[PDB]
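Data first, discussion second: the structure below is written as structure tokens.
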Number of protein chains: 2
Amino acid sequence: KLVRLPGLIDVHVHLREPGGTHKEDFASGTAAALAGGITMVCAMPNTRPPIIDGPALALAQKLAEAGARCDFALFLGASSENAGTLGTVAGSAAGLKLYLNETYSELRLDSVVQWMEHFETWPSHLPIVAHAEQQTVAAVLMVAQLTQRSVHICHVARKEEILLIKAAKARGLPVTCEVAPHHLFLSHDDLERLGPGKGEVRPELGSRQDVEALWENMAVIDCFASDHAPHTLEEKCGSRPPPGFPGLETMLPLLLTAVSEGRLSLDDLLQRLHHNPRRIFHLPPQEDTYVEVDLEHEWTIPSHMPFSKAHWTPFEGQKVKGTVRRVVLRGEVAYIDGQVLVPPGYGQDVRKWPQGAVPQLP
Amino acid sequence: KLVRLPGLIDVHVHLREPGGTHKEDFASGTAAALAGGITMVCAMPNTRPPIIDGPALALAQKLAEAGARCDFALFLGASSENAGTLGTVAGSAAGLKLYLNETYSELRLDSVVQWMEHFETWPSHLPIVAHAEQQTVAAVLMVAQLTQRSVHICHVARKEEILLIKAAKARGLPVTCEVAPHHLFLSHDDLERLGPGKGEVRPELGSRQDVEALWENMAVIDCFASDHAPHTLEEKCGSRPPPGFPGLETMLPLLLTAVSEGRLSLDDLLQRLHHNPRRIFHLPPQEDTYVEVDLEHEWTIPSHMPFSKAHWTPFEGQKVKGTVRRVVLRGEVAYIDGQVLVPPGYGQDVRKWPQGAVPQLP
Ligand SMILES: NC(=O)N[C@@H](CC(=O)O)C(=O)O
Ligand SMILES: NC(=O)N[C@@H](CC(=O)O)C(=O)O
Ligand SMILES: [Zn+2]
Ligand SMILES: [Zn+2]
Ligand SMILES: [Zn+2]
Ligand SMILES: [Zn+2]
Ligand SMILES: [Zn+2]
Ligand SMILES: [Zn+2]
Ligand SMILES: [Zn+2]
Ligand SMILES: [Zn+2]
């Protein structure tokens, strides 16, 4: 007896195209998404070239339209030079991404004044998401208040961060956040097994107390999002390991295991992988789209999942209960039992759908 | 220049059919909904007979399918005799409604133990909404905690209530709530003009301090819902006035006025009339459905709106800015400039759509 879920949405993926296609491309990363029960992804802008201007966005849109197998929206990235220049294309993007700490990106902003300039110039009705760790969460929240608008905090990983966000919500501030599966299901206790290269990720893996604080504060978490950040094993095991984990294929099985164990409900999961992504990012419904999962099947995560070109996973060896059996996307069978059955280019840019534009005052 | 909105959802309407059809019926109340920019309604069970058992629900479903002009879901009502009997039909309903205070209903429960029995027997994945005023909000929240599930509080009207809910959310408790327009736009200051009959409503109109507390605590309000509660002028002005106001045709114009004045944003409005209703009640998307509004048109609310059979309104004389120009429902023009253009029976029970069933574990 399968369970039918709506089309799930991952608001934080790195699909590496253009410029890092040995790590992943639109076709492989969206195959991974479909196999993970994800029918819509929002792709981050830290590509090569980065998606920081209109020509780069135009290129990325065409590469995604030609390669994506599921539907998508593309983020724009904030840079030290593009505030005030994105107004014509802003509404065609998922939102604006700010990189406020060291990570796999060349887009770090060097002054809080640059953050303010982005918050002041980006259209006020459109999403802003921030990579903001530890005190940076408080700092970007201050900038959001000074500019009288909302912000969404990416990949929250620490007790410190979730409690700060909790305090902000208690004061009625317009802040939302997401948590990635590695920060719910891995911790410092796993660094022995992973090693220092594979274990590299931003935010870094937390303590057991960090993990327990995220679970205890599930009510504060608006979304789950994978932060699918594929890099090859050679890169992760080499001299200058880039941070990041692949995660599209493992996110839903990990979370279904937690549902089966009573750690959160099916509804809690669907709020965080469907309804809240829709409402925060104004992402449209997908007609005739659903995911069928088998909640009884027990399996062990292998050394690599079938689709991501990362060809490794930090969850290797974990026992899960729950698997994706079938995905239907817009009336077509997109995935069955290990086979993706829609070609590259089946996926569409949801921001071009009439129902996918963000509503605004004239 | 019109603004396109998605199909708005009102999770709290009284359509009076069966048994009170001089006040409203499915055809007239859903005409009123469409003229108010509402494309989906959830109808309350305090009809005659009340929707408290499977035969009554079956009758109401057929009357709604034959009369509704917009889409709908029907609540079941909790009674002193039906706990443990609704399991076969529960998933076909919008949710379960509990009447916990005196109001226009014969369904009051006489003991908190009866509330517990409903929370224990109603399927745990399906919505429960409560009419719960003042301390009753705290009482039903306790019952929800004892039974380890969520609750949604109808028509919050008082500083006391919104602050209690705020405190509960700060403790991470699974509670949501809605506020009706009369509790945002009318107060004791209006009882002089309304008189004691017309002014009768449950919860009663609040003080200016109550109104100001609801606005100040907008972040705590998950949904707006009209509590459209039509009664004729003869009834409202007679010896034993029933409580309630009609409100479908005035809700969106009142709230658009507030948006135009900067009291809340367009997004704040759409979270509360679209996204949060969807996610709390698991209501499906409506394909090819949207509402076009004109935000510049200033008008004065007349002594009665065109469609509701209530034929009166407590908002008479208020100046508003914002009007519904066109509604498209599932690919058909449903309303233009004062004319409803879909017939009775165009509307459908969304709980029968594949995408409208509430997901559950097997
Ligand atoms: N999280 C990571 O460790 N890496 C991400 C970048 C990011 O989300 O910051 C990547 O693009 O590789
Ligand atoms: N609110 C009211 O004053 N009346 C409502 C009942 C209700 O919502 O309690 C009605 O059905 O007339
Ligand atoms: Zn990041
Ligand atoms: Zn993110
Ligand atoms: Zn990332
Ligand atoms: Zn939206
Ligand atoms: Zn009520
Ligand atoms: Zn209600
Ligand atoms: Zn009511
Ligand atoms: Zn749902």
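Numbering of chain A is taken from Swiss-Prot, so the residues present carry the numbers 1460-1821, in order.
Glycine residues also receive a Cβ, built from the backbone N, Cα and C atoms like all the rest.
Listed in Swiss-Prot for this protein:
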- A:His1471, A:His1473, A:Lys1556, A:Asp1686: Zn(2+) 1 binding site (BINDING)
- A:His1471, A:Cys1613, A:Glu1637: Zn(2+) 2 binding site (BINDING)
- A:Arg1475, A:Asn1505, A:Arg1661, A:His1690, A:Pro1702: (S)-dihydroorotate binding site (BINDING)
- A:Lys1556, A:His1590, A:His1614: Zn(2+) 3 binding site (BINDING)
- A:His1471 to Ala: No zinc-binding and no catalytic activity (MUTAGEN)
- A:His1471 to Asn: Abolishes dihydroorotase activity (MUTAGEN)
- A:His1473 to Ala: No zinc-binding and no catalytic activity (MUTAGEN)
- A:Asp1512 to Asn: No change in catalytic activity (MUTAGEN)
- A:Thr1562 to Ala: Abolishes dihydroorotase activity (MUTAGEN)
- A:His1590 to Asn: No catalytic activity (MUTAGEN)
- A:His1590 to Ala: Abolishes dihydroorotase activity (MUTAGEN)
- A:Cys1613 to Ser: Reduces dihydroorotase activity (MUTAGEN)
- A:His1642 to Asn: 11.5% of wild-type catalytic activity (MUTAGEN)
- A:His1690 to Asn: 3% of wild-type catalytic activity (MUTAGEN)
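For A:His1590 (mutagenesis position), the binding-site residues whose C-alpha atoms fall inside a 10 Å radius of its own C-alpha are A:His1614, A:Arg1661, out of A:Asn1505, A:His1614, A:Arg1661, A:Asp1686, A:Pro1702.
Apart from the site residues A:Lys1556, A:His1590, A:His1614, the chain places the Cβ of A:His1471, A:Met1503, A:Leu1557, A:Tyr1558, A:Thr1562, A:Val1588, A:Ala1589, A:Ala1591, A:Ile1612, A:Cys1613, A:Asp1686 no farther than 8 Å from the centroid of the site's Cβ atoms, the recorded Zn(2+) 3 location. You'll find the Cα of A:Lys1556 (Zn(2+) 1 binding site) roughly 9 Å from the Cα of A:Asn1505 ((S)-dihydroorotate binding site). A:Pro1702 ((S)-dihydroorotate binding site) is 8 Å away from A:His1690 (mutagenesis position) when you measure Cα to Cα. For ligand 1, the recorded positions lying close by, meaning a CB under 6 A from one of its atoms, are A:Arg1661, A:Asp1686; the full candidate list was A:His1471, A:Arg1475, A:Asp1512, A:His1642, A:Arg1661, A:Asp1686. The recorded positions close to A:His1642 (mutagenesis position), defined as a CA atom within 10 A of its CA, are A:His1614 out of A:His1473, A:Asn1505, A:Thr1562, A:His1614, A:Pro1702. Across the fold, the C-alpha of A:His1473 (mutagenesis position) and the C-alpha of A:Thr1562 (mutagenesis position) stand 13 Å from each other. Cα-Cα distance from A:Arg1475 ((S)-dihydroorotate binding site) to A:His1614 (Zn(2+) 3 binding site): 18 Å (rounded to the nearest whole number). Apart from the site residues A:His1471, A:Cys1613, A:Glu1637, the chain places the Cβ of A:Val1470, A:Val1588, A:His1611, A:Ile1612, A:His1614, A:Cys1636, A:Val1638, A:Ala1639, A:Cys1682, A:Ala1684, A:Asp1686 no farther than 8 Å from the centroid of the site's Cβ atoms, the recorded Zn(2+) 2 location. Using Cα positions, the member of the recorded positions A:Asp1512, A:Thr1562, A:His1614, A:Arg1661, A:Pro1702 nearest to A:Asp1686 (Zn(2+) 1 binding site) is identified as A:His1614. Taking the C-alpha positions, the distance from A:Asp1512 (mutagenesis position) to A:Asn1505 ((S)-dihydroorotate binding site) comes to 12 Å.
A:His1471, A:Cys1613 are the recorded positions among A:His1471, A:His1473, A:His1590, A:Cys1613, A:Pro1702 whose C-beta comes within less than 6 Å of an atom of ligand 4, given in sequence order.
Rounded to a whole number, the C-alpha distance linking A:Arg1661 ((S)-dihydroorotate binding site) with A:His1614 (Zn(2+) 3 binding site) is 9 angstrom. Using a 10 Å Cβ-Cβ cutoff, A:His1642 (mutagenesis position) registers 23 neighbours.
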